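Engineer: Pasting a structure below so you can have a look.
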Amino acid sequence: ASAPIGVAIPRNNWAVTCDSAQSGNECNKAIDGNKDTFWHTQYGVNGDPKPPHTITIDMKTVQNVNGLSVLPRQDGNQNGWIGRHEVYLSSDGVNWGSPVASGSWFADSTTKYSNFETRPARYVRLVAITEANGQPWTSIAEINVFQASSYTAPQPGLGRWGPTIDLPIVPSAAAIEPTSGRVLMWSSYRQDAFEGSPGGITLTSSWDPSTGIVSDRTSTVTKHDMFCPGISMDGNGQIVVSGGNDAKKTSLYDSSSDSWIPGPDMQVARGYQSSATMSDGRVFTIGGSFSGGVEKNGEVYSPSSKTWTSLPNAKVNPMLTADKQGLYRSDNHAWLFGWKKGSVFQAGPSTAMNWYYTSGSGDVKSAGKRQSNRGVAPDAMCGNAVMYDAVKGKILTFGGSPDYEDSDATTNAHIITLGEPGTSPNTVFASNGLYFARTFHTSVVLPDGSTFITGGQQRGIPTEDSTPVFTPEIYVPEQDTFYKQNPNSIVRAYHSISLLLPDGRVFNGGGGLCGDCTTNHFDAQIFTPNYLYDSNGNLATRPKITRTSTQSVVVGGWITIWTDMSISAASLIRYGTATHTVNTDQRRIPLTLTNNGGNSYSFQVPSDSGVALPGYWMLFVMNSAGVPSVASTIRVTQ
Ligand SMILES: [Ca+2]
Ligand SMILES: [Cu+2]
């Protein structure tokens, strides 16, 4: 199931208007409180007018609207289920502006929802752009509109939430398709559940930021239910999705052909492991006792030989947390970062940090404990870790809880500074820690090197939406300060994701995936950071990268760019992938620019591919006002 975020508005005084209605299936049968009566657009002898079809509700007075729900016809007939759709709000009834929500609902008779940030309105319009199975009609048995207890304008300067993207699945795993800019998402063998999977199937969905279109398809070609996997973008530009519900399978997503290709089986069955791309483009993984059984030492994927090779001396024991549930949880979601000379740094969640090595049959060396002058940091299962300055080896870690479940989260946060593999990194506390203790939260590094932190809950109860944290935070390293941003209204805890979009906004979605529970979130929202807004709250003018000398570069190589205005800073941000709070693909390189004069600039990609990990990267430039360009895609090879 799912649920609205608000409380249903009384429909006594309501008036409705529809583009077309068949006798006996009048527009007002969608608001009569009877599940057995439905509005249905014109059909039969005199015509079957095709969508878009529209229903507009005049609520008579201004209400603090934060959602709507649609109950499909309940007579066992599929005709008229709404597929692609848009939701619009108005106070006058003539000017509708931009949709507050848009996307595509799954093709079945369950109640569908559009949940979105509170906005005062008297009129609510639902546009059914397509019927879920491509037929001409629209039908609705019951439509409801929901309200928040109050409305508060967003605070100036603290970013903005919206719109909502309605989806046909809960996006519990997601990646950016770097060659197209689309967001790729997947759930499990079904749209709302992973429990009782027979394996061999994953439902996926994609959203195109440039057009707003949502699609969906069924991945079976790789015979892999990809729920609870490792995810890494390898050096050949393919996303390696390892294990999960089909605990030994590997599937490869190719952005260029937008297709899934079978990969080699892993040597060890795993689920909830982290995997990390290495300096040579290979993928290292370790742990993962959610599925498959024993100690899960490391193994390495080679895209050139198409093999997984066991690294049994890359021992998982030093990175286990003290989870009260034991092995099932204690090797999960390692905070892995590819680093110099084939090494992988493990920053947590265990107190003990470790260096993993991939030469020979593998190795592990203690890197000391995550700690500060406030003490030794406790285990932080489902805390996050973000490499916001790869050149200086800077990792920000934050949140999480000592146990996977039934454990209080903390405000702990640290800055880890990596040097050479095998040396114990310096670790300090980050400012005074988070504003809000949270676990199951997600995070992304932004073009300006700040880290955006959102969602989670204060006490980890997977699939329950209790103690939610609605206020995101941004860490600004130059000030060693956290800043609360404007809050959202949708809980984003267990099974949620966040990704940085090429346009510099943040895509935050999912949560739930528990079948009959009411806590499934079939949606995502956009967060627009303050750096995209001017002083009056309007979208700022953005610098444009008018030309680049090349789109593919070897580490140590030079790139020259031309812009339409002078730029004060630039960064490269590696494209991200996300599930279960893990994103081992994103990282940021601040660029040292040579000013060529005439709004022409040059920079060198770092020569160490343990810093500039091979794969796809976003080039962002920022003007003097701090506004970033949209990203230019750069392929980095080694
Ligand atoms: Ca009805
Ligand atoms: Cu899970």
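Chain A residue numbers are taken from Swiss-Prot; in order, the displayed residues are 42-334, 336-680.
Determination method: X-ray crystallography, 1.6 Å.
Every residue gets a Cβ built from N, Cα and C, even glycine.
Here Swiss-Prot flags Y536 as active site, proton acceptor. The feature Cu cation binding site is assigned by Swiss-Prot to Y313, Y536, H537, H622. Experimental mutagenesis is annotated in Swiss-Prot for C269 to G, with the remark: Reduces catalytic activity more than 10000-fold. Listed in Swiss-Prot is the mutagenesis experiment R371 to A, annotated as follows: Reduces catalytic efficiency 250-fold and substrate affinity 22-fold for D-galactose, but improves catalytic efficiency 1.8-fold towards D-fructose. Among the mutagenesis entries in Swiss-Prot is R371 to K, noted as: Reduces catalytic efficiency 45-fold and substrate affinity 8.7-fold for D-galactose, but improves catalytic efficiency 8-fold towards D-fructose. Under the heading of mutagenesis, Swiss-Prot lists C424 to A and annotates it as follows: Reduces catalytic efficiency 1.5- to 2-fold towards D-galactose and 1-methyl-alpha-D-galactopyranoside. In Swiss-Prot, a mutagenesis experiment is listed as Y477 to A, annotated with the note No effect. Improves catalytic efficiency 2- to 3-fold towards D-galactose and 1-methyl-alpha-D-galactopyranoside; when associated with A-535. Improves catalytic activity 4.7-fold towards D-galactose, but only 1.8-fold towards 1-methyl-alpha-D-galactopyranoside; when associated with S-424. Here the residue is the original one, but Swiss-Prot notes a mutagenesis experiment at this spot, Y477 to H: No effect. Improves catalytic efficiency 5.3-fold towards D-galactose; when associated with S-424. Listed in Swiss-Prot as a mutagenesis experiment, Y536 to F is described as follows: Reduces catalytic efficiency 1000-fold, but does not reduce substrate affinity.
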Engineer: Say you check the Cα of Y477 (mutagenesis position) against those of the recorded positions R371, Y536, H537, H622; which is nearest?
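Structural biologist: When the Cα distances are compared, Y536 comes out closest.
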Engineer: Can you tell me the CA-to-CA distance separating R371 (mutagenesis position) and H537 (Cu cation binding site), as a whole number of Å?
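Structural biologist: Here the two Cα atoms lie 16 Å apart.
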Engineer: Mind telling me which of the recorded positions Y313, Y536 has the densest Cβ neighbourhood, counting other Cβ atoms within 10 Å?
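Structural biologist: Within the set of recorded positions, the most crowded position is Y536.
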Engineer: Indicate the candidate from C269, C424 with the smallest number of other Cβ atoms within 10 Å of its Cβ, considering only these mutagenesis positions.
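Structural biologist: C269, out of the mutagenesis positions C269, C424, has the fewest neighbouring Cβ atoms within 10 Å.
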Engineer: Output, ordered by sequence, the same-chain residues six or more apart from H537 (Cu cation binding site) with a CB under 8 Å from its CB, or 'none'.
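Structural biologist: When sequence neighbours closer than 6 are ignored, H537 (Cu cation binding site) has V211, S213, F482, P504, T505, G552, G553, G554, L555, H622 within Cβ distance under 8 Å.
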Engineer: On a count of neighbouring CB atoms within 10 A, which of the recorded positions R371, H622 is highest?
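Structural biologist: Ranked by Cβ atoms within 10 Å, first place goes to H622.
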Engineer: Just to be sure I understand the packing, how many Cβ atoms besides its own are within 10 Å of the Cβ of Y477 (mutagenesis position)?
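Structural biologist: Around the Cβ of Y477 (mutagenesis position), 16 other Cβ atoms lie within 10 Å.
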Engineer: Between the recorded positions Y313, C424, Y536, which lies closest to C269 (mutagenesis position), Cα to Cα?
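Structural biologist: Smallest Cα separation from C269 (mutagenesis position) among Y313, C424, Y536: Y313.
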Engineer: Whose Cβ lies within 8 Å of the mean position of the Cβ atoms of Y313, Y536, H537, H622, the Cu cation site, other than those residues?
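Structural biologist: Result: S213, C269, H375, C424, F482, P504, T621, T623.
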